[PDB]
Amino acid sequence: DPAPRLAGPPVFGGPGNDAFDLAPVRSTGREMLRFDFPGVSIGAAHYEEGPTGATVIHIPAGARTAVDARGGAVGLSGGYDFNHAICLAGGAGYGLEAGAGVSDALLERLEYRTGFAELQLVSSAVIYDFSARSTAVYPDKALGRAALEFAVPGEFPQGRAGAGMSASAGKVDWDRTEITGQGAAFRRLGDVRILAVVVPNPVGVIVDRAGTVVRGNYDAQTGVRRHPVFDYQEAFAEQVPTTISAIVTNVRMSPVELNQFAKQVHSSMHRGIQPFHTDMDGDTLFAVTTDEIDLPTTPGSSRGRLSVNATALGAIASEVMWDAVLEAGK
Amino acid sequence: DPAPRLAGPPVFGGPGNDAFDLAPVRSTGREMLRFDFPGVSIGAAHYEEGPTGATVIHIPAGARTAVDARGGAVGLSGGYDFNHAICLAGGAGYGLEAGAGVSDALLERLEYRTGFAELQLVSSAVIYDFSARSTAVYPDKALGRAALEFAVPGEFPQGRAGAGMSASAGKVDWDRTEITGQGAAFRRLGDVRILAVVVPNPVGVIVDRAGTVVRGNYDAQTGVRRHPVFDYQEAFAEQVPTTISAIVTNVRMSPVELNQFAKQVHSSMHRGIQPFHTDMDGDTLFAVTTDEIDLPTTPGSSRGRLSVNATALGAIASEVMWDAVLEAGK
Amino acid sequence: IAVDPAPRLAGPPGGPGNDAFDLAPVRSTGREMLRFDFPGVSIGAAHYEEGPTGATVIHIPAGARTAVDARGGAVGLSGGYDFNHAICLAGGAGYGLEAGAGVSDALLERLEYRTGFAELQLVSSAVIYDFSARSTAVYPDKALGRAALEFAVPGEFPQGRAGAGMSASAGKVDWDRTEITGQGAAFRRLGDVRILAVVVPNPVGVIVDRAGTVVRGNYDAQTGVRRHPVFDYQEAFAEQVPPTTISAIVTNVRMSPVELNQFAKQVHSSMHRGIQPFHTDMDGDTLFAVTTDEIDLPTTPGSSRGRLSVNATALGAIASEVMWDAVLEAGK
Amino acid sequence: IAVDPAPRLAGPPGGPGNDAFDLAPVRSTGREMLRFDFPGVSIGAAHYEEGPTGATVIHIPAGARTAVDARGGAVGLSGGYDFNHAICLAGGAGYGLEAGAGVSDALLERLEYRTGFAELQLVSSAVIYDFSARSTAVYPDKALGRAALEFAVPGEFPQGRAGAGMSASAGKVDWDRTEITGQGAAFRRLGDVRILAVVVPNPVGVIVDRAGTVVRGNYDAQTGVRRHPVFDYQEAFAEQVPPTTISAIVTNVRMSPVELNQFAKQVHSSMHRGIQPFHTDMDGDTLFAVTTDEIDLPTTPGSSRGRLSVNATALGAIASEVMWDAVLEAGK
């Protein structure tokens, strides 16, 4: 079991953006994941004054996207089927403004051309992170721009960085909520590349492949984390009577294939986050392809007649995302 | 590890319905689950000539329903937001006919009244089970009627029964596909009741709470089952370059609450079935409430401030469904 | 289209069900045959006089990519597949989905009971509630769907009271003003491009022509005219609150799944011109957009008539007119 | 509504962006003020002359249950919440969603930066692409959304070229025939029942009146008339293939989420009467249906005007006429 990171109770009444001269900081988190994915960059910026942040995945060429918005409490802007960037942020609905900062900077980079085909498209999604801190500072337009400016190829700052600065898990009761973080993982299989990025702020808890609860719902009185279903079932016997994420790959997929891939990978995250896709969550996954590599025409291999196709890619990517969720909770 | 139940390769060219004088059999499966849920009945009937079957959940008063049709290959009829019965069947799209048998018998029971408010509503979903046998016999109208006629309170035939007769799992390669079954589980918490019913015919495999693969993708050469992601990742390194279910409860939920509950419980099944919600699956879950018991107005209890609500019910029901999936694969 | 001004009030509704009768399917001929040229697409229509009720089957043996736009709040749909060998439209409300099983079974038998994934015969079915327009509980069953499929003829469609349209009706602010409609089709070929529209309007609302005249439904026998329903609705409100259509559009122009799905929404929404109100909570409105994927639109959308004049949107506008013509044939 | 027959061709399109200007928000007054009586619902409209481009904000401080019907194939939407304190409509395409952030920020500040879940200020925003109708890259930004919110006045709406409608335009088979539209509103009270419609039509299609006349968009300067786009589309096909609207409808009648969502689809589809074609792949058509949940429909739907005459469907029909009136004010 990891040491606890209890968020502690929120002291409400704290200052907001207008009280500060807010200074973007490039997020470095606890350690840097390095990987090789040409054409993809990541920037993360935060305000210490929150603490809260945004994380921007920039794909300058633009890339086909499916969105799976699955929770009951989704905060999403654009949700486009083609994106030059994905912006994830804290600050609840207010933090969608970070995406406008990214959009504006892309327009300027494009010399303010505005033909239909040249529109710079940014989809943004948010987590509510106001309970995990004592200020009302939200990621703003300037912070979005900073995150884009900080974006570099082949790097991701793990842990408390960017949108993950004040992410937290395990919300049966706030006294047992723990700070998580943001996480990424990367796998290369021949020419195939899969990057997962995740900012888990779940009502549920993070669970590992052995079924151990590793982050969220920590009881200080007992020193142990519990699966929420134990609390829930006891409450019923007694009283009766959000995760935002992206999977980026270079494998060509049709719009239909890509959408089903998104749904598959997203549902797969109920393994590592439990419960998941609840009415209290606004879980949103972006599936993005750079469309560089074809699947073979027939799905066969030494490992099986139906072994090479988009379902197979979905299963592999599902493991990469689990690894990312675990990096976040570490 | 359970003994293998390999489906074996299909011998194609087999006879269909018109070759037989088809005789419904009341399915008893391997053992009977008994439970107490007034107002709910289950019947299961099969044709030995398939073997293939249908399973009918009958709720004569009628009950609010949400449908979560999540796969890429869904075969569904009605999908109504209010149902007097749910009919699950083999026979791929052809087996949707069983539901028409249930509908017709309900109409007759209603003395052929047809006012809007008296329409008898049956939603049906199917699995493709033609690979797991050597005939083209599909559940028909007569078999649907038989299943309804066989329906009794408080009983469910586990295993190879009804729609589960020729269900199978683990389809990276047919040489490793195993027969599953159908399954149910029941929990009562004070006055709250939760029944799960499932017919897993997944491309993926059934996995237990320890992460062990317990049914599907069995390799006769090695005597061991593998998680499909191992086959998939090796295939990629080499070559580059359906589950239908119902959750029935007596807790009142609004249409919005009930729909989100459906999505939550359905995603939860990616724990016990992996992969899940793939393009090759037609996964369909029905969430049905009898609307007999209110949740409290505020969600609080000794176990947490947010511990009694529909998300909490969803987490509990998710465990019941896992238990049902495991009964199916047993 | 010369709509008949004469009323055909459905009239007010313990009638027997199917097995009370020895039901023999009848090949529907309706009031008139539409003839059209669209190889690969066949239509069969069958009814039971004992209803009266019927089914109408579009048979496309090659299979064809399909988008389903199920817009109503009372939809009755089976399959809803993104690829179909047949579309089955039927009366009998939810019970009439059984007709689609008859079609499915017949197609399976024709294949000699082959059941490989690529060989699965896919039929999508949708229904109208037509029990208020008659005094039996007879519905389109397995045998009637099978019969409609067997009666399917290339390049013909029976207009009017035929197949699913036998007891279709419009204008349901009050049943005293509800009129029998029918089914309808219309067809257009524009240099190679073929568009077929099929419609069974059983609307809560009324059928309206291009001039804005109500031509079928909401006939007040005390005035001998048809008003727009909104006039009744607004009077009712002033008083009491004091201070299904199922259709297919089939084309031979290739469209991606995304284009075909938006084409389906566009054509379906366009039917709120010919049927008013439309897409209501009591309607189960369902449109099937089908492409046989025979011919490509040019790579670029240009013509002497504009830079954005040859694309799927343009096809949608054109198909929307073919659908309006079909609605008006049903109401004629 | 007396639509002006005179053309207002947008005309053909390296113009500078926001920071090139010292941008001062202007309170839009348009051509005319609509006045209406609907306590709790305010509208503010602000524009930058340097665009010209604008934002239009509907402010409902109590918060109100909302259904979003995003029907187009090119939708630009932020939030899309099922409960809103404001709806923000803007030009500037995707960049103009930023205006909604200005509104959101202002509302948060008004709350003194309280951030409890129940206190979250919810703004849904949708946009039109209005860059072809002008020669700058100026878009509605944070400051302009904030300004529109500050300018919001109970019971007034500026018709015409104002707020989001400043550079809205219709009829885009070819840009040479595209005309400037505007924004529009209309309001009806029927004994207690209040319905407000707000619309910013930037359609690919054209605005059409109740007689079926094209009144805005697709003006051919060589003929001095407006044809229906389908005439261009079908000629183009014969030749080349040889052998956004964002809107809100606000009412005070209580509707469940299910009813409100079907009400939204019904009213939105009804706009294919006034705008043709509509819901196309190049459109991002988005309608917001909002109820302030003030008054109940009777428990049963009866009246002297029919057994099914007082329900949400009826309200939908009535609101559909208010929306058509709003579309025509925008095109006037």
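Per Swiss-Prot, chain D residues shown: 16-28, 31-260, 267-355, in order.
Every residue, even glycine, has its Cβ placed from backbone N, Cα and C.
Taken from Swiss-Prot as is:
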type	residues	note
MUTAGEN	D:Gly111 to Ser	Decreases thermostability by about 10 degrees Celsius
MUTAGEN	D:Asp122 to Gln	Increases thermostability by 19 degrees Celsius
MUTAGEN	D:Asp122 to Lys or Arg	Increases thermostability by 23 degrees Celsius
MUTAGEN	D:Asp122 to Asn	Increases thermostability by 18 degrees Celsius
MUTAGEN	D:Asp122 to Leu	Increases thermostability by 13 degrees Celsius
MUTAGEN	D:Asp122 to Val	Increases thermostability by 30 degrees Celsius
MUTAGEN	D:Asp122 to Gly	Increases thermostability by 24 degrees Celsius. Increases thermostability by 29 degrees Celsius; when associated with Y-130
MUTAGEN	D:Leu137 to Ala	Decreases thermostability by about 10 degrees Celsius
ACT_SITE	D:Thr267	active site, nucleophile
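Proximity to chain A (Cβ-Cβ under 8 A) holds for D:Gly111, D:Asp122, D:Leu137 out of the recorded positions D:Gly111, D:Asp122, D:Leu137, D:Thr267. Counting 6 residues missing between D:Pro260 and D:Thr267, the deposited model places the Cα atoms of those two residues 33 Å apart. Across the unmodelled stretch of 2 residues from D:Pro28 to D:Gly31, the Cα-to-Cα distance comes to 10 Å. Considering only the recorded positions D:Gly111, D:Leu137, D:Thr267, the residue whose Cα is spatially closest to the Cα of D:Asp122 (mutagenesis position) is D:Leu137. D:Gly111 (mutagenesis position) and D:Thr267 (active site, nucleophile) have their C-alpha atoms 12 Å apart, to the nearest angstrom. DSSP assigns D:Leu137 (mutagenesis position) to coil, not to a helix or a strand.
In sequence order, D:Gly89, D:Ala91, D:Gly93, D:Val144, D:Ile145, D:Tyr146, D:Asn219, D:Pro220, D:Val221, D:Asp306, D:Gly307, D:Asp308, D:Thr309 are the residues of the chain that are 6 or more apart from the residue listed as 'active site, nucleophile' and have a CB within less than 8 Å of its CB. Cβ neighbour count for D:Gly111 (mutagenesis position) (all protein chains, 10 Å cutoff from its Cβ): 25. The Cβ neighbour count for D:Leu137 (mutagenesis position), using a 10 Å radius and every protein chain shown, is 23.
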